Amino acid sequence: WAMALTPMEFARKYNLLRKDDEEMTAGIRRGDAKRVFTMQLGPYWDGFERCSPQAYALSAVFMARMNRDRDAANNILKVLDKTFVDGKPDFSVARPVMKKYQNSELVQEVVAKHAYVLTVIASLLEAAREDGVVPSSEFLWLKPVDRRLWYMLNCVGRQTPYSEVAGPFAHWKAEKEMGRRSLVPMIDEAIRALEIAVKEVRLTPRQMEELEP
Amino acid sequence: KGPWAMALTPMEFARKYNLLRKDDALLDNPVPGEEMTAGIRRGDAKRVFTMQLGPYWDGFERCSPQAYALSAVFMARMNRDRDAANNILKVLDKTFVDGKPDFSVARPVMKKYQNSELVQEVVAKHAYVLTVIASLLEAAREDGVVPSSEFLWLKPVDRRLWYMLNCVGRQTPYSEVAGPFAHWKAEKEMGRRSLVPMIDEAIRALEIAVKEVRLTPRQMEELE
């Protein structure tokens, strides 16, 4: 499906550009950007049963790999790949695995330290990678099912996220740096990165004339 | 709807292409076994199935870039160069995350293997791009498993190619590739390539499929 938005396209898509007051450059609406990034953070973690089916199922894959059970992990990934051909993925294949590993030590440690679904599952993926490679390419089907999740998970191991998940990315890294879960959004790093990225791009005269204060 | 839609069932396919009609074989001589069932417009069905066949094979360089690259992957497998095959699959996968795939990555492998004996045997025996590639996939599966999983990304770029390759090893194809599947089988049965479309099995199968679905009274009356 669609390419990830660049910082400028993202800013334009969410009406984040402002007259600043270097030539032919826009500023950012910080309050507005804060809210957009806060919106990207998604739901609080509050038991895996309340996760979307896709986050449920990939969490289970990663829990399996953390607990060194490649077979259970590959069986989910395998069934989801086939069933995806067919038309609708069978997320229920993940239920047995969740039941078995959701209360394991290494998983409880991740859940303890992260307040949002997206930041839990990012750290489950990071931890699963201490066992083996776990590429996005084992779960190609995710992009059309859930774009935000796909982008979050493809940013695990990266320095700089896609703007469309810059919120949950910044929050995730803030939680790791604080050493605790945070329910208060910690997304300021996403704002500063957007401002920097936007000031690098020149606007045309038409685009400058369309800027409001 | 959109690039990710599920495959049409036979009855949905027949409706989409206006292939249903009143069946005058059971109007003129009703069988208890078949009340309330439509017939198929055989001439319109031939056209539609023939339109799914796609272009003649005429040098891999004339193929779509996705058909090009996948052919190269299967070529490499047929020739037992798993590394060259997997590199293409890695690069295609990486590039699909965010932007647009590196199909050019396939060019060295195509250059290398396209005139190989096992590839020349397949190309000799099939007349259409879809039928060539189906047979390259079937041959590449002599080497090892080559699941359609690995080219997940094809579905959005080329719906037809994706369903075609997912029916390799199936006994019954999706209606939307029933034409080239039928033709590919007819080629293997004849033992030569055929430019004349051999899509009769696609029509028979659609007729049979449609006869299994009871219509409502209203639906029977709307039939022409």
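Residue numbering for chain A follows Swiss-Prot; the residues present correspond to positions 159-179, 189-380, in that order.
Heads up, header says this was done by X-ray crystallography, 1.8 Å.
Each residue, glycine too, has its Cβ placed from N, Cα and C.
A mutagenesis experiment is reported in Swiss-Prot for this position, A:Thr205 to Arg, and the note states: Abolishes intracellular growth in A.castellanii; when associated with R-208 and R-211. Sequence-distant contacts of A:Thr205 (mutagenesis position), defined by Cβ-Cβ distance under 8 angstroms and a gap of at least six in the same chain, are A:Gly334, A:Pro352, A:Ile354.
Secondary structure from DSSP puts A:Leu208 (mutagenesis position) in coil. With a 10 A radius on its CB, A:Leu208 (mutagenesis position) counts 23 other CB atoms from all the protein chains. Listed in Swiss-Prot as a mutagenesis experiment, A:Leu208 to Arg is described as follows: Abolishes intracellular growth in A.castellanii; when associated with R-205 and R-211.
Here the residue is the original one, but Swiss-Prot notes a mutagenesis experiment at this spot, A:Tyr211 to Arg: Abolishes intracellular growth in A.castellanii; when associated with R-205 and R-208.
Here Swiss-Prot describes A:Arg217 to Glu as a published mutagenesis experiment; the accompanying note says: Results in a significant decrease in replication in macrophages. Displays lower levels of effector translocation. Around the Cβ of A:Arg217 (mutagenesis position), 12 further Cβ atoms fall within 10 Å across all displayed protein chains.
Cβ neighbours of A:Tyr211 (mutagenesis position) (same chain, under 8 Å, six or more residues apart in sequence): A:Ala282, A:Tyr283, A:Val284, A:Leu350. Cα atoms of A:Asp179 and A:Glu189 lie 11 Å apart, with 9 unmodelled residues in the deposited structure between them.
A:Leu208 (mutagenesis position) sits 16 Å from A:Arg217 (mutagenesis position), taking the Cα positions as reference.
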